[PDB]
Amino acid sequence: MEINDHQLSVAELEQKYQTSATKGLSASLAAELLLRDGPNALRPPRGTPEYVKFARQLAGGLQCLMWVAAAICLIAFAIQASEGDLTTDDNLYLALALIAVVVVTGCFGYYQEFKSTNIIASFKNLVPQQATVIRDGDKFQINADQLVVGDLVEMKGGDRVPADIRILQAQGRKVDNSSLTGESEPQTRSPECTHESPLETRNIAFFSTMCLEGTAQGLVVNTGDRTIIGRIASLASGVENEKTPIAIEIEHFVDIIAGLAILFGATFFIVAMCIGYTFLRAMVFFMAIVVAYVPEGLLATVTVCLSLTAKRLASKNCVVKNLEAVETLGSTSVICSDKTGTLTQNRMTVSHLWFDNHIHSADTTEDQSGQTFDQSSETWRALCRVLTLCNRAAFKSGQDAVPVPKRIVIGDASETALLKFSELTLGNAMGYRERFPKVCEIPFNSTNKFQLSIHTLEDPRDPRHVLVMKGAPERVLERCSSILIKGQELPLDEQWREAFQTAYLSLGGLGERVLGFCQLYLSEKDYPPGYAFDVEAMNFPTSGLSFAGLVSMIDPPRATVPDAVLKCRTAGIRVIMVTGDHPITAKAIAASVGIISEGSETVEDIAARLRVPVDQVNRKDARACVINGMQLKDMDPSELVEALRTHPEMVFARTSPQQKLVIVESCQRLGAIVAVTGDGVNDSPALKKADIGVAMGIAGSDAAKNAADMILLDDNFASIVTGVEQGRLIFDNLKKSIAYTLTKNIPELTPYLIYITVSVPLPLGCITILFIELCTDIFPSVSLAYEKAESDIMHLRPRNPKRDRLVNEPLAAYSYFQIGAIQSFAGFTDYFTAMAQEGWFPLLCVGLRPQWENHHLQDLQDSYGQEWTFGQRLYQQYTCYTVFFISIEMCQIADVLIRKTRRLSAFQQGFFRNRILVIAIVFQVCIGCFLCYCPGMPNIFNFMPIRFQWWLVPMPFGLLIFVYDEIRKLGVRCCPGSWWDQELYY
Amino acid sequence: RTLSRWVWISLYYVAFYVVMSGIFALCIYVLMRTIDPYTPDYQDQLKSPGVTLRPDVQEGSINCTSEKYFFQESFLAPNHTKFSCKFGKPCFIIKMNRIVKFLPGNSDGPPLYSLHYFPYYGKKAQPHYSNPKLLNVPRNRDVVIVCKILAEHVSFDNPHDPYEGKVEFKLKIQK
């Protein structure tokens, strides 16, 4: 936190600054200093990321996996350069394919982020502005950047504070520190030192804060970057992002894949050497096996998957600056939210009214979703006209269509709230204020601040003049005698008088501001209809007036907030309110939004009820706590951790931005994922430090918006809820997709394995494998992303990064060990059927490859004794590849269906409801059928038309896969703690 | 990675991969059943016989003469093994790739089968069956020669199997 020189005698202040309070500085010096340090302006965003940033998208962690994969393939190709190799179509193709995926995916992702930035640029509207300085005794308006340190400056109503100043003099000046400090209502500024902390003191004005009203002079304490907001702005750029949870999960994933890759590559390398293959061959096998383990398509399928989800978020008006940022929300354990602007509307409005010695709450909501009071009473009518009539507040031309609350009004704070209220409940104030013509009024006086005005009568019954006046309850209490009730007057009795007093203290204690409203009919006999009374003499009996009632006011939370917080809590997310506002209001709002449930007592509540010193009560008995920022400065790390751990519902009030940062950090110390939602600049350091920052599109400031990882254009808090939900379903579906693709590797890799072991003609080729991995499975693989919630995900607790893994041992245990195996056997069965039918019985196929592969041997005896040339048998091998391809597809049908659900049976969820999956298998089968049957296929791809009978051979295997996993899906549902769930269930 | 539970993994696959190998073999064995021991289900691949040669690029039996095809009957076991007929400037020998029940039909570049053997009955039916010179002037040069066979039954695939019914070798006798 910062420090300052604010508390100093003006003589001492100027003594230090070497400046004249009335005259300011001399032009010469002003120019000298301006040239010395630097103009009054923050150094432009030290970040001018060139288009070279595109490269960023290319590296990442995942793209690196494909990069190394591509490199490995290239090297393998380089190794096979040792001899004449077929790789011209194999390895180089793959390596290039890998590079193609990283670059294409990179381009796509980059464009997305770029589009968002462009949209952001559209919003920037800049105005240089100017400042009013006083030098050599003369007032001159110069460019704000020209402002130096230690020179007198004058601020008026509406002008922005050019730089941090130390107010020397002021007159009814009220600056708006809403964004910087977070203070809701306009804080008045004065020459005298009020508080120790320079942020709360009145003797200092701040940069970027507009002065609502009044005027004031001040010596510039800080200029440019050294200013407060500049300090915050600078800090909001030195924080680190930290690795996204989804990113680490994929890191673990690659570790597993690579692990399996190396194990088999190495094990088989040794095995190959044992057999006889030269080292060269052993090495090519090593490279081959490893490279084969790398899923090229999975990078595309994952990227697209995230993109699809992101697109949905965009539709919801929830934009993600980063692609990985989509999953995060499904991992948030704590939400540090700001009060004003975020949880609330940040707009003041009439709260409660006092009529017939009763308190009636008005509708504070922006949307007017609350309940209206009983307007029937006459007392209400009278008070309404007094509030409506006595005001300078009036709607500006143009606010007809707009809602009465959101519409702008020209007037004071209270008068605006009062005007809006009148217009809403009692009807239009236009005709009403026009009804009674105002002859002479007395604006709020410098002292006693009473404001009165007298009008004529509109009513036909009595022609008496009507007098109205509003002011502080105590001052007005001094001037009032009679009290009105239900339309009839009465004198004041101590019982009711005190009732009024207690009511005043009650509402005043509620945190609201109360205003006394009174009126008095004039003795027309004494004051004739023609009598013209001026402001000079006491024409109206200021005393003996009839006091009507009081009207208080406050600002409410947004309409969506309460329900959003309840959902976040039901989700198991801890909601902590971190605000710089006053504790009295902070707690009230907290209880309103639900951060502090009812019945939950703070340490003070207990001390209050028991009427015992606050220090006595044991903190353990208090579940909720409102920690004052004053203590926060003193607290240590162990202190914060204790507070955070010991109290379920917490609210940090009067906390500086730096403190909000320490709170977020303290929550991170626990090792939990924190999400911060804010509005103003005070949230800039917090929002950037949080695992995920959340700014408000409109209600949010620029600094905080730049710091935020996510922005809400609609400023709907409910979106947060949707956000947390949107993050957990995609995780399960990713598992589905991954599992599916991973299952294909067994039937793809095995053919080449056995080829080396048994020495049988190659069952599946390279082109074939590519058609499965890149051609067919692509649609089904994406279709699974469309899978819906298997059960109520919102009910389950947030996953544990340590325990739960996207891809874990169990998944591999079934994609590779169980299902994958079944598919492999299906493929080989198809292989043997074709071969056996052609004339090559399975038993004879062993050790045939050496002769088979040889292009020279034209005479190759089959089981019948027939002699096959090279092309002939090779044709059979190719017509043998197609069927294996098709077989994979057929097995993939069953795999896709079972992959659809993790726990539930096909019955329940019904994988068929998903239309995209349906079109997935129809297109998949159609394509496979095409590749085999298309006329030029055997020439280009070496894929030949398949005899119809062939299609059936892989059928029974597919059924086995389905029937097998289905029972597994049933046993798991029956036996939660079953042995199957532990092993199977991934 | 577990402990005192691996037995639940090992034993599992032992009787899982077992069930799978048992089913895999189960399917191969049924397939094998639906095939003749004497003739393949498809001859189409070998449709047009190819011609191969020697140059790496009889007790019992029956006496015969150049004549028409000889039918040993049907391709069955009821009859014992069907009897088979008897039979510088490099010499290369050519033969016709044997194909069951196939009857061949028959009833200047640089300087340089009897039907009584068909149809071939196959190895199982006929084990010891027996299927039926470039004195050129030039030398010290690579000569491309293409020896092919003719017939309605014989077809050539110039674009593909250069062996289909024909040869293509480059002899060079450098002296």
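Residues 49-1034, in that order, are what chain A shows, numbered as in Swiss-Prot.
Note: Cβ is positioned from N, Cα and C throughout, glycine not excepted.
Features of the protein shown, as given by Swiss-Prot:
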ACT_SITE  A:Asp386  active site, 4-aspartylphosphate intermediate
BINDING   A:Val339, A:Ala340, A:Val342, A:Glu344, A:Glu796, A:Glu821  K(+) binding site
BINDING   A:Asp386, A:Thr388, A:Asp727, A:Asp731  Mg(2+) binding site
MUTAGEN   A:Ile120 to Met  Has normal potassium-dependent ATPase activity
MUTAGEN   A:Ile120 to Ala  Has potassium-independent constitutive ATPase activity
MUTAGEN   A:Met335 to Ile  Has normal potassium-dependent ATPase activity
MUTAGEN   A:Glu344 to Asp  Loss of ATPase activity
MUTAGEN   A:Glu344 to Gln  Reduces potassium-dependent ATPase activity
MUTAGEN   A:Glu796 to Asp  Reduces potassium-dependent ATPase activity
MUTAGEN   A:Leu812 to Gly  Inactive due to impaired folding. Has weak potassium-dependent ATPase activity; when associated with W-800
MUTAGEN   A:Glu821 to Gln  Has potassium-independent constitutive ATPase activity
MUTAGEN   A:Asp825 to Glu  Reduces potassium-dependent ATPase activity
Chain-mates of A:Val339, A:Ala340, A:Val342, A:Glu344, A:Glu796, A:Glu821 with C-beta within 8 Å of site centroid, K(+): A:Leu142, A:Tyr341, A:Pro343, A:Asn793, A:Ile817
Residue among recorded positions A:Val342, A:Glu344, A:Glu796 with Cα closest to the Cα of A:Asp727 (Mg(2+) binding site): A:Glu344
Cα proximity to A:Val339 (K(+) binding site), best match among recorded positions A:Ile120, A:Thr388, A:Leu812, A:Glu821: A:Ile120
Packing count at A:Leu812 (mutagenesis position) (other Cβ atoms within 10 Å of its Cβ): 27
8 Å Cβ shell about A:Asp386, A:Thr388, A:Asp727, A:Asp731 centroid, Mg(2+) site members excluded: A:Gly230, A:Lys387, A:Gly389, A:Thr390, A:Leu391, A:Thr627, A:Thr725, A:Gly726, A:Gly728, A:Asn730, A:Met744, A:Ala747, A:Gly748, A:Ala752
For A:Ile120 (mutagenesis position), nearby residues of its own chain (Cβ under 8 Å, 6 or more apart in sequence): A:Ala143, A:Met335, A:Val338, A:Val339, A:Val342
Of the recorded positions listed as A:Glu344, A:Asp386, A:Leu812, the one whose CA lies nearest the CA of A:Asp825 (mutagenesis position): A:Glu344
Coarse DSSP state, helix versus strand versus coil, of A:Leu812 (mutagenesis position): coil
By Cα-Cα distance, the member of recorded positions A:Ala340, A:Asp731, A:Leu812, A:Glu821 nearest A:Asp386 (active site, 4-aspartylphosphate intermediate): A:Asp731
Euclidean distance between Cα atoms of A:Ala340 (K(+) binding site) and A:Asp731 (Mg(2+) binding site), Å: 49
Candidates A:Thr388, A:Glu796, A:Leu812, A:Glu821 (recorded positions) - the one closest to A:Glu344 (mutagenesis position) by CA: A:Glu821
Euclidean distance between Cα atoms of A:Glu821 (mutagenesis position) and A:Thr388 (Mg(2+) binding site), Å: 53
Lowest local Cβ density (other Cβ within 10 Å) among binding-site residues: A:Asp727, A:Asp731: A:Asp727
Sequence-distant neighbours of A:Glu821 (mutagenesis position) in its chain (C-beta under 8 A, six or more apart): A:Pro343, A:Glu344, A:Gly345, A:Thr789, A:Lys792, A:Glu796
Pairwise Cα distance for A:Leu812 (mutagenesis position)/A:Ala340 (K(+) binding site) [Å, integer]: 13
